[PDB]
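Note sheet for the following structure.
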Amino acid sequence: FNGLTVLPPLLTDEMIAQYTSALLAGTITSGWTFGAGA
Amino acid sequence: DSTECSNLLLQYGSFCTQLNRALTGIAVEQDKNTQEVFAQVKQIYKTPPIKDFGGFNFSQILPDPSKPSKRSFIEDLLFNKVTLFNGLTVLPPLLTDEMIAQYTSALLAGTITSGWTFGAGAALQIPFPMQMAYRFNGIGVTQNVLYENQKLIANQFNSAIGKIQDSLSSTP
Amino acid sequence: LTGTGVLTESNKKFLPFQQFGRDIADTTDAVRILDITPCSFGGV
Amino acid sequence: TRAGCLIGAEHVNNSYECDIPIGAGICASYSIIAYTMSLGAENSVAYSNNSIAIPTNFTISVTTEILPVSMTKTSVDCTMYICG
Amino acid sequence: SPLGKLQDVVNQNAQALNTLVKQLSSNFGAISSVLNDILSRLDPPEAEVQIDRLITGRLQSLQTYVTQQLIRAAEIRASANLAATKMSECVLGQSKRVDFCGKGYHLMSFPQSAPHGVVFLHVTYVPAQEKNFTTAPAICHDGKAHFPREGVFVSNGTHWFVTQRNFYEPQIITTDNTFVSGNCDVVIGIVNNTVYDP
Amino acid sequence: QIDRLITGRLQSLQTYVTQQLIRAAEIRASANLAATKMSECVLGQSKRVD
Ligand SMILES: *[C@@H]1O[C@H](CO)[C@@H](O)[C@H](O)[C@H]1NC(C)=O
Ligand SMILES: *[C@@H]1O[C@H](CO)[C@@H](O)[C@H](O)[C@H]1NC(C)=O
Ligand SMILES: *[C@@H]1O[C@H](CO)[C@@H](O)[C@H](O)[C@H]1NC(C)=O
Ligand SMILES: *[C@@H]1O[C@H](CO)[C@@H](O)[C@H](O)[C@H]1NC(C)=O
Ligand SMILES: *[C@@H]1O[C@H](CO)[C@@H](O)[C@H](O)[C@H]1NC(C)=O
Ligand SMILES: *[C@@H]1O[C@H](CO)[C@@H](O)[C@H](O)[C@H]1NC(C)=O
Ligand SMILES: *[C@@H]1O[C@H](CO)[C@@H](O)[C@H](O)[C@H]1NC(C)=O
């Protein structure tokens, strides 16, 4: 209110959750293979 | 202790609270740093009274019953070599020197008795020669290399520890 | 006490002995009852 | 103690896990008691030159680690803050 | 209070912001902390010297806040670099580093989102239900020293077997899982036992 | 004169506190490194070179 503003994050909570779900799904369905290529 | 300072500082603001909070946070952070570094285990292991480590000598780094604040001779040299109002005070650390030394003693006992097993859970006793054979296997050297040169490797380790104490005694 | 901002209808209840109302930061918020809300501002 | 003097807590000769760190190896816990914190369980491992301990079972342990990644992005307009 | 680190970070940021807000209303030696009141009750020369005092104080407070914010940002950046390293090593693979991905032998890790951070669920292997055994560095059979390929020689009582280090799976001592290196005269602690030849 | 002295001494205290914070950050980094070294070299064998 006195020139103080809060800039929203670039990545929303939903997008971060989607990243975590993709990482977890790749870990379960592929192990460590997805972290070194296809 | 001048009332005019308080009178002129109450209207100045609350910078003193900021500085006090910063210093308190710094002190808490150092206590946490020592706590994290030295207390890697929750069990204080003790070296057995009999010391048969296949020729390896660890009395140089293990504590002695002479009570030099429960520190080893190398620790004594390290402590001796290091040489150390107006509103400034020094808060004593949460962990004393004896407590840190006993953490160090527990870590040494666990390492020389159980190898690396105590760091992953329950301590598992194993002869020190077999632990060294495992460590040799870790760097890609077969166990027979250790077992057929056990005396030589023990002598080399003892000599290396001797050079370490000689360097810590005279060399600054 | 001069200042700038948008006057707004006030739903808060004052007292007969109260004229001003200051929220957090000790700045004028409500004045005998009307609310003081500064007009929109921000970055570009 | 070397950290000062404590009033209102009864000193005890036991040693427990530290709850309220007073300092210099002295902690306090809830009447309010003051003691010297215990480093942990004290045990002696049965070492021998021809003895080993091998597990016969295992435990699958799931632990949680919390790591901050970012904080709130705050922008301050100096002209508006200082002058208004 | 299981997420004390994130809550502590939020609390420190909020405390710093609130402290800056409170310092906005400090006299700093001036006749009033309200700039508008000073302008509406003073001659321009004295008004501008009081303005100078207020500007100095508020600028000093803002300088202090920006410095603390930069230090906290560096700390958060170090923590995030550590978190990225943990994600890459513990989550995207298996790490041999001790206690980097949880206490015990690390198996895998799972990431979970947090409001201003990350949570790692470290799945690890912990040995349990331990038993005592008698060991020997090698076995002297037919005047030859036999060492285990992988594992260790053990013997409840008299019967000698070979097992693996992290689990008790005794196996009959055999030439396939043992290798010969020299005679049995230089090994210290070697015992006499038979070696099965299949 | 007292007010001028107050400003100078507070400025000195701010500089000291900032230096302590920077040194504390450096010592915290060193302690994190030491804890990592203790964990990966005392509690186990490290395959990392140097
Ligand atoms: C280890 O070294 C110390 C000093 O050099 C000596 O007193 C002690 O007897 C040695 N221990 C063994 C087992 O030889
Ligand atoms: C003091 O400590 C000793 C040993 O722990 C204990 O036997 C004794 O009862 C204690 N005395 C008091 C008054 O706490
Ligand atoms: C290992 O422990 C589980 C329970 O934790 C038990 O059901 C199982 O029988 C144990 N294994 C052996 C070989 O006894
Ligand atoms: C087996 O090892 C434990 C330590 O893990 C020890 O307490 C016990 O005394 C040992 N067994 C025998 C028969 O000595
Ligand atoms: C050791 O255990 C095995 C498993 O049954 C058995 O064959 C052997 O006789 C045991 N030896 C002794 C001395 O208990
Ligand atoms: C273990 O030490 C004892 C002495 O306490 C000795 O009699 C025995 O031969 C040693 N065994 C081995 C395998 O070194
Ligand atoms: C093993 O057998 C050989 C000859 O068969 C003998 O010389 C040696 O002493 C034996 N080892 C032990 C430990 O008795």
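Residue numbering for chain A follows Swiss-Prot; the residues present correspond to positions 855-892, in that order.
Header lists the method as electron microscopy, 2.6 Å.
Placed from the backbone N, Cα and C atoms, the Cβ positions cover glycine too.
For the naturally occurring variant A:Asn856 to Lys, Swiss-Prot gives the following note: In strain: Omicron/BA.1. For A:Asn856 (variant position), the Cβ neighbour count at a 10 Å cut-off comes to 16, with all displayed protein chains included.
Natural variation at this site is recorded by Swiss-Prot as A:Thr859 to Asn, annotated: In strain: Lambda/C.37. Residue environment of A:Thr859 (variant position) contains 15 other Cβ atoms, counted within 10 Å of its Cβ in all protein chains.
DSSP gives A:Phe888 (variant position) a helix state. Every protein chain considered, the tally of other Cβ atoms within 10 Å of the Cβ of A:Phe888 (variant position) stands at 15. Natural sequence variation is annotated in Swiss-Prot for A:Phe888 to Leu, with the remark: In strain: Eta/B.1.525.
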(message) Under 8 Å Cβ-Cβ to anything in chain C: which of these variant positions pass, A:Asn856, A:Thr859, A:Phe888?
(response) A:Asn856, A:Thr859
(message) To the nearest Å, how far is the Cα of A:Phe888 (variant position) from the Cα of A:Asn856 (variant position)?
(response) 49
(request) Using DSSP reduced to three states, classify A:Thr859 (variant position) as helix, strand or coil. (result) strand
(message) Given the variant positions A:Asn856, A:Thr859, A:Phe888, which pass a C-beta cutoff of under 8 Å against chain D? Sequence order please.
(response) A:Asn856, A:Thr859
